[PDB]
Amino acid sequence: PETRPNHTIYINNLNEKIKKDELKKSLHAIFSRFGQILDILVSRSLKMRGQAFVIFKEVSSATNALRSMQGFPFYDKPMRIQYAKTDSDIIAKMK
RNA sequence: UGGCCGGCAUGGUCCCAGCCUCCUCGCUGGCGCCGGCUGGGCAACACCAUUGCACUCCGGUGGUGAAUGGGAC
Ligand SMILES: [Tl+]
Ligand SMILES: [Tl+]
Ligand SMILES: [Tl+]
Ligand SMILES: [Tl+]
Ligand SMILES: [Tl+]
Ligand SMILES: [Tl+]
Ligand SMILES: [Tl+]
Ligand SMILES: [Tl+]
Ligand SMILES: [Tl+]
């Protein structure tokens, strides 16, 4: 069931008490050094809360981030990271 | 009061201060007691449920069942 490499990483187990806008800014803070980020998609709906899609421009970036930040304490919770199942439209509209 | 009716108590006007609050956060809002009818919203705050793969915002419930004193005429 393991996913294949993707420009986008999927993060979950994120503290749900954090507002969308702050969450996006914070995530960008810790993940930017891995490479250019095209966007970070967060939502608070029942189905999507506690998860986020950080979309990296280059898969290598999505790969260090995934290995380097796995389990990183963030807002008191261990961040769980994977590769997103399919592509993000921002990436389709290019690659 | 978010919108509305009743009961009771209470002389008036004004100044200061404190305080209160989901629905015009303040100095031309309110701040004796009690019952009842009933709308919006989850934006903020709180709580319940949720470990969930998206690229259209989008689960639920709760709060006003609130808050005092002094002074000048
Ligand atoms: Tl009311
Ligand atoms: Tl009355
Ligand atoms: Tl009097
Ligand atoms: Tl009086
Ligand atoms: Tl006031
Ligand atoms: Tl009443
Ligand atoms: Tl209501
Ligand atoms: Tl819908
Ligand atoms: Tl008084």
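So for chain A, numbering is Swiss-Prot's, and the shown residues are 4-98, in order.
Header lists the method as X-ray crystallography, 2.9 Å.
Cβ coordinates are placed from backbone N, Cα and C, and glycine is handled just like the others.
Other Cβ atoms within 10 Å of the Cβ of A:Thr11 (mutagenesis position), summed over all protein chains shown, number 23. Swiss-Prot documents A:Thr11 to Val as a published mutagenesis change and attaches the note Abolishes RNA binding.
One mutagenesis experiment catalogued in Swiss-Prot, A:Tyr13 to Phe, is accompanied by this note: Substantially reduces RNA binding. In this structure, A:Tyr13 (mutagenesis position) is part of a beta strand by DSSP. The Cβ neighbour count for A:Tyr13 (mutagenesis position), using a 10 Å radius over every protein chain in view, is 19.
Sequence-distant contacts of A:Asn15 (mutagenesis position), defined as residues of its own chain at least six apart whose C-beta falls under 8 angstroms from its C-beta, comprise A:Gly53, A:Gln54, A:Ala55, A:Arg83, A:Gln85. Recorded in Swiss-Prot as a mutagenesis result, A:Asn15 to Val carries the remark: Abolishes RNA binding.
Swiss-Prot documents A:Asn16 to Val as a published mutagenesis change and attaches the note Substantially reduces RNA binding. Around A:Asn16 (mutagenesis position), taking its Cβ as the centre, 14 other Cβ atoms fall within 10 Å, counting all chains.
Cβ contacts within 10 Å of A:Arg52 (mutagenesis position), excluding its own Cβ and spanning all protein chains shown: 16. Quoting Swiss-Prot on the mutagenesis of A:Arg52 to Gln: Abolishes RNA binding.
Closest by Cα distance to A:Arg52 (mutagenesis position), from the mutagenesis positions A:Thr11, A:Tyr13, A:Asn16, is A:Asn16.
DSSP assigns A:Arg52 (mutagenesis position) to coil in the three-state reduction, placing it in neither a helix nor a strand.
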